[PDB]
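Undergrad: Pasting a structure here, questions to come.
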Amino acid sequence: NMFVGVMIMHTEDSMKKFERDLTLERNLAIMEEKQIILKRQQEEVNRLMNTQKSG
Amino acid sequence: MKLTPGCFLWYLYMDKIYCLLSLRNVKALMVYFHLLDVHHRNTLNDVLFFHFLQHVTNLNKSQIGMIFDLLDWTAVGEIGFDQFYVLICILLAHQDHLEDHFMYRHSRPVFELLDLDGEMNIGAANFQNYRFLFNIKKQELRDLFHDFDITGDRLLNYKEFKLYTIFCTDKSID
Amino acid sequence: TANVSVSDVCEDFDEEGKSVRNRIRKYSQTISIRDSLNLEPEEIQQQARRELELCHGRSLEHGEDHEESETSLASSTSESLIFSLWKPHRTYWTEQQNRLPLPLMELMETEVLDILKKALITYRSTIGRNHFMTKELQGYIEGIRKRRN
């Protein structure tokens, strides 16, 4: 019973941090993509405003 | 009256939501519905609607049946004239490139058309039905579902759907 | 037999303000000249499209509606639809000029009324949901409506 408990919670705590790190990496990619989209939208808005001013 | 005041208000809203208001489009839809409705009981059977879809849109029988099931929320085995007019306005010559942006604009609520369940949540079956009605790639639909699923519960909220529609419209406008 | 009033189909329906009667007369004169010169149907259609574009191709300084009409006439599907709409209206006006009303219009109305009554009687009463005659009649009515529309 000590063997099964030790390995059960060692495996559980080993996989918990791995899954949390994987979800953190996915979240970081999601916010990076959102920042890229926001920067592209800002660039498009600025270009449209500049063309409206110069037109 | 000009074919009831409610339909006049709906046509005014459509004109305020579309660049071109056409000429007697609602009258043409009413004439087509009257030709389809043989008994003139303000309703049409599934066979007549399927024949009309095959003659006009040349759609598949399964897709026509799915569209009839989605439009007929009353589940009485018939499609109303108002439901037929709403479906015809939803199609609005969907082969055109601007029709995709028009469907992106959708309607005033623009949430319950895809949400067949009505519980303010769109499942995978609703997205599959939308991809059947409006042509879109399966990988693109999966990417859009993943982007819309911020929580990861595979549920789309009304505010989230409005935000996604606004983002898509802003991207298409620029 | 359009069975419409001459003052209704020739009441300057064009939004550009051009007179429908003058354009119809010009189209008739061009068609007569082409028939005298034995022009092909495709050449006649191209000449009619050019004349209709020139009708909306007025001075662009006199309103942006003419510029919008010229831009719309530069496409393929929109210009074809506009030409088809103008040709049927012009033909109806030309037919209603001399004398459009005549017999066999009441016969067509009676045929339409009888068809509608028969279709209503067929759709109202359906003892058999798997019958063949009623389904065939419904399919024939749907096909006739699709062809008429």
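The backbone N, Cα and C atoms fix where each Cβ goes, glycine too.
This is the feature table in Swiss-Prot:
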type: DOMAIN; residues: B:59-94; note: domain 'EF-hand 1'
type: MUTAGEN; residues: B:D72 to N; note: Reduced interaction with CATSPERZ due to defects in Ca(2+)-binding; when associated with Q-160
type: DOMAIN; residues: B:100-135; note: domain 'EF-hand 2'
type: DOMAIN; residues: B:136-171; note: domain 'EF-hand 3'
type: BINDING; residues: B:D149, B:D153, B:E160; note: Ca(2+) 2 binding site
type: MUTAGEN; residues: B:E160 to Q; note: Reduced interaction with CATSPERZ due to defects in Ca(2+)-binding; when associated with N-72
Undergrad: By Cβ distance under 8 Å, which residues at least 6 away from the ends of the domain 'EF-hand 3' (B:136-171) in the same chain are close to it?
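TA: For the domain 'EF-hand 3' (B:136-171), the far contacts come to 101, 104-106, 110-111, 114, 120-124, 127, 130.
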Undergrad: Nearest to B:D72 (mutagenesis position) in three-dimensional space, by Cα, is which of the recorded positions B:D149, B:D153, B:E160?
TA: B:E160
Undergrad: Say we define neighbours as other CB atoms within 10 Å of the CB. Which of the recorded positions B:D149, B:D153, B:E160 has the fewest?
TA: B:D153
Undergrad: Return the count of C-beta atoms lying within 10 angstroms of the C-beta of B:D72 (mutagenesis position), excluding that atom itself.
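TA: Its Cβ has 19 other Cβ atoms within 10 Å.
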Undergrad: Across the domain 'EF-hand 2' (B:100-135), what are the DSSP residue counts per state (helix, strand, coil)?
TA: 16 helix, 0 strand, 20 coil
Undergrad: For the recorded Ca(2+) 2 site, enumerate neighbouring residues of the same chain (Cβ within 8 Å of the Cβ centroid of B:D149, B:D153, B:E160, site residues themselves excluded), in sequence order.
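TA: These residues sit around the Ca(2+) 2 site: B:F148, B:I150, B:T151, B:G152, B:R154, B:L155, B:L156, B:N157.
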Undergrad: Take the C-alpha atoms of B:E160 (mutagenesis position) and B:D149 (Ca(2+) 2 binding site) and report the distance between them in angstrom, rounded.
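TA: The Cα atom of B:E160 (mutagenesis position) is 9 Å away from the Cα atom of B:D149 (Ca(2+) 2 binding site).
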